[PDB]
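Note sheet for the following structure.
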Amino acid sequence: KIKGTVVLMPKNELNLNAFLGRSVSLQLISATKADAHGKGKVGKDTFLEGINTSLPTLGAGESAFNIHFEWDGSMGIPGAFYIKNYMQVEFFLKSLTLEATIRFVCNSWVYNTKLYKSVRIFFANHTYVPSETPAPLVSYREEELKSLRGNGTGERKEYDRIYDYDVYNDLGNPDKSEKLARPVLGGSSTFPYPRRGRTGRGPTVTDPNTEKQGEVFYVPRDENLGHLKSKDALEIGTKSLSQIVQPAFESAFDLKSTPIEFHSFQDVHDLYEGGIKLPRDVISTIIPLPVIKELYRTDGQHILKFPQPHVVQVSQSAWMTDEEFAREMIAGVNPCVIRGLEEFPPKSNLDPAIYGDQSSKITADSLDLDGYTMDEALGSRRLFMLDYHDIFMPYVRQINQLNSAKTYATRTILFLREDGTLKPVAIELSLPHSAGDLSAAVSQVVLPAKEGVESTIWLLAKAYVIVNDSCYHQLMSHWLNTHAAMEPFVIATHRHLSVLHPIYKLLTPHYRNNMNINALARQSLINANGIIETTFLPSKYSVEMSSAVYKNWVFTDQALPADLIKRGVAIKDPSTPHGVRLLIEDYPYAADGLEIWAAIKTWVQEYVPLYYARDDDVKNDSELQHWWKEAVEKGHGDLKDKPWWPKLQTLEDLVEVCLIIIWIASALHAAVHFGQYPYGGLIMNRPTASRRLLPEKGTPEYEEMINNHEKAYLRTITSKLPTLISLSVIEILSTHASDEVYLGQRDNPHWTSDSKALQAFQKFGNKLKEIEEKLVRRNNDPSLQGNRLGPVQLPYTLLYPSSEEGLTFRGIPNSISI
Ligand SMILES: [Fe+3]
């Protein structure tokens, strides 16, 4: 008899005896002895015998069960097993351990046997490329993959484990209102877009191309992460905020129970100090909700108090400094858009026949480059820019036609001072111009000013820039480049790489909760009249703008070195450790990022060789080839015609592809995600919208700039209501769940039986700890204070590998998990 132990979690953990009797049966499958068809022999249905209470090591609401299998040596060595749950309620199977040791890491929900087309099968923790699969498991290996792919049809149900693709045609809500109709993103040259997980709810009544609404947006069952602690279900918070809290906030404003607008900057600071007083029933709607209740301190009656944002923890006014404005471009929430500027004036590739003369109005002689001439600044590579002119110009006219939205396509010129810090030297606020324009508003250039109305105009100019930046950051740097771009690879991986596959094991930890947060996002974050549309500048144009940007998305340019080189902030240099020399030496995001990038590169470079000896071995891996082909031709199908896609016929290519995927999912996402509330928790520092253009002299609006600059600023940026909603969502997002799995960690120490792979993973983890010590030394280095801390005195810790739970401003999760 083979002694076995089954560890599982009853549904109520997210009694024992109910699992005994004939409730749960398992059948071992042989990996060495096959029947007359080459398929591993199957043992007899074996039921759980009893509750085991021996080894202390057994937490997380887990329970262990004893079981003995009738298995003779003549049946070979078990390498897999079937399991059938005869109970009505599903349970979470953690693992099976056979002694005499064979391990099975399952971590999967097992629903009642009648709901499955085929019996749930689980494999032992061994790792095999297709050609190494023991012959008696080959068919079982391919059948499970076929099962995971489904047939492309049907409405997906909660227990389904079917991975497939579909376009973003589920954001609009045309059946509710024509105003909620949205273009389908993906599948057209007009709107290319990464694919998302297929749900199959069917067409809406008014539009066959739009998927009907659903109360629950399906994701393959095991992608929907349960949490032992409800406070850790952060992804569900977006839904509660949109469906329950937002309406409650709106009622307080409709009933005029709180001023509609912030009237001074102190009104904004009050949010995290004394707080904001709201109607009793409004507080009562919020205080009992899981996750939402953790967002604010309350007296339980009328007060909501937000946590003090990191950016104001030392100086509440430092965000207003030109120093901090520029520093956040290299160490802020969106540190990856700035580019080197090698010619002057900056040029535009936009059609002047459509937008009017696109020549920059910025004159070189007007800039203060600390004594440098323009030619000297250009040649010494000290000139940079945050360029949103070409990106935004195509949408300015339509955004500005909206009732409470007015923006400019902005461009900010930055000069790298001799002390190594960046200083903003001009901002161009551009507007498109065409015959027949009703508006008399014109483009203009604003220069730094510390006194008088000019200083107010310059402060407002910075605000229009950050509105451009916040939109680009949330929709492109964050949503498009991490969340959306990664989902196609998650789907392809489960569809074509067996759980036995080395690359599946290498990549899957980096997909944890990605499909889940994405599905919840399609439902409440990026949907018509969703959180983003109702809080950010572009309104109903928000998501389609990210499709326009995706036209220029390049997989290989996501690699950190390539990105730095492409943006002109670094140059290739073999004589350096990372192969690139930064043009801004103390560029926190880039410098810390290169360290993390290198650690991941080493790990992948050490792992791949363990399973692929030569290039031919990669070319001959059928699953790997089918995986990559599908990821590209279907997942990111609208760009399948591009030349830059790696071919994946070499070890080099496999390493590159895995390295980039891991980078995007871990460090890239953490860097653009966990600083949201730390930096944006003060709406003045990261405005999400602008509501009017600069005022004409001789108007009351112009007089206001002179007499009440704070009010002029507040009337221009995001209004108080959407601010409250936006602060709440980014507070939720910036929080690390206590059950997060960070880079250098895995959810199970037995994910593979291969000791060599396990040793390499341990080295990767040690290297990350080593890197963290180095980053701590950088933050403590006084010579780097200007860019790593700034006048806000906020140490750049976003790329520190580790973190405790909470809103910590540090820690790199393995995946896009929130
Ligand atoms: Fe995110």
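Residue numbering for chain A follows Swiss-Prot, covering 7-20, 31-116, 122-839 in order.
When the header is checked for method, it gives X-ray crystallography, 1.9 Å.
Yeah, the Cβs are placed from backbone N, Cα and C, and that goes for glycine too.
As given in Swiss-Prot:
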MUTAGEN   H494 to S  8% of wild-type activity
MUTAGEN   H494 to Q  37% of wild-type activity
MUTAGEN   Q495 to A  Reduces catalytic activity
MUTAGEN   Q495 to E  No effect on catalytic activity
MUTAGEN   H517 to Q  33% of wild-type activity
MUTAGEN   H522 to Q  1% of wild-type activity
MUTAGEN   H531 to Q  20% of wild-type activity
MUTAGEN   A542 to S  Little effect on reaction profile
MUTAGEN   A542 to G  Changes reaction profile to produce almost equal amounts of 13S- and 9R-hydroperoxyoctadecadienoate
MUTAGEN   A542 to T or V  Complete loss of activity
MUTAGEN   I553 to G  Reduces catalytic efficiency 230-fold
MUTAGEN   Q697 to N or E  Reduces catalytic activity
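Within its own chain, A542 (mutagenesis position) has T259, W500, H504 as residues 6 or more apart in sequence whose C-beta sits under 8 angstroms from its own. Recorded residues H494 (mutagenesis position) and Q697 (mutagenesis position) have their alpha carbons 10 Å apart, per Cα-Cα distance. A gap of 10 residues interrupts the model between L20 and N31, whose Cα atoms are 14 Å apart. Listed in sequence order, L166, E644, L645, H647, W648, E651 are the same-chain residues six or more apart from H517 (mutagenesis position) with CB atoms under 8 A from its CB. In this structure, the CA atom of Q495 (mutagenesis position) is 9 Å away from the CA atom of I553 (mutagenesis position).
Here the deposited model leaves out 5 residues, and the two residues on either side, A116 and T122, have Cα atoms 5 Å apart. Neighbour count (other Cβ atoms within 10 Å of the Cβ, all protein chains): 27 for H531 (mutagenesis position). Within 10 Å of the Cβ of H494 (mutagenesis position) there are 25 other Cβ atoms, across all protein chains. Across the structure, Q697 (mutagenesis position) and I553 (mutagenesis position) are spaced 14 Å apart at their Cα atoms.
Sequence-distant neighbours of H522 (mutagenesis position) (same chain, 6+ apart, CB under 8 A from its CB) are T148, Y149, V150, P151, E644, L645. According to DSSP, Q495 (mutagenesis position) sits within a helical segment. Cβ neighbours within 10 Å of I553 (mutagenesis position), excluding its own Cβ and spanning all shown chains: 23. According to DSSP, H522 (mutagenesis position) is assigned to coil rather than to any helix or strand. Spacing of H531 (mutagenesis position) relative to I553 (mutagenesis position) is 26 Å (Cα to Cα, whole number).
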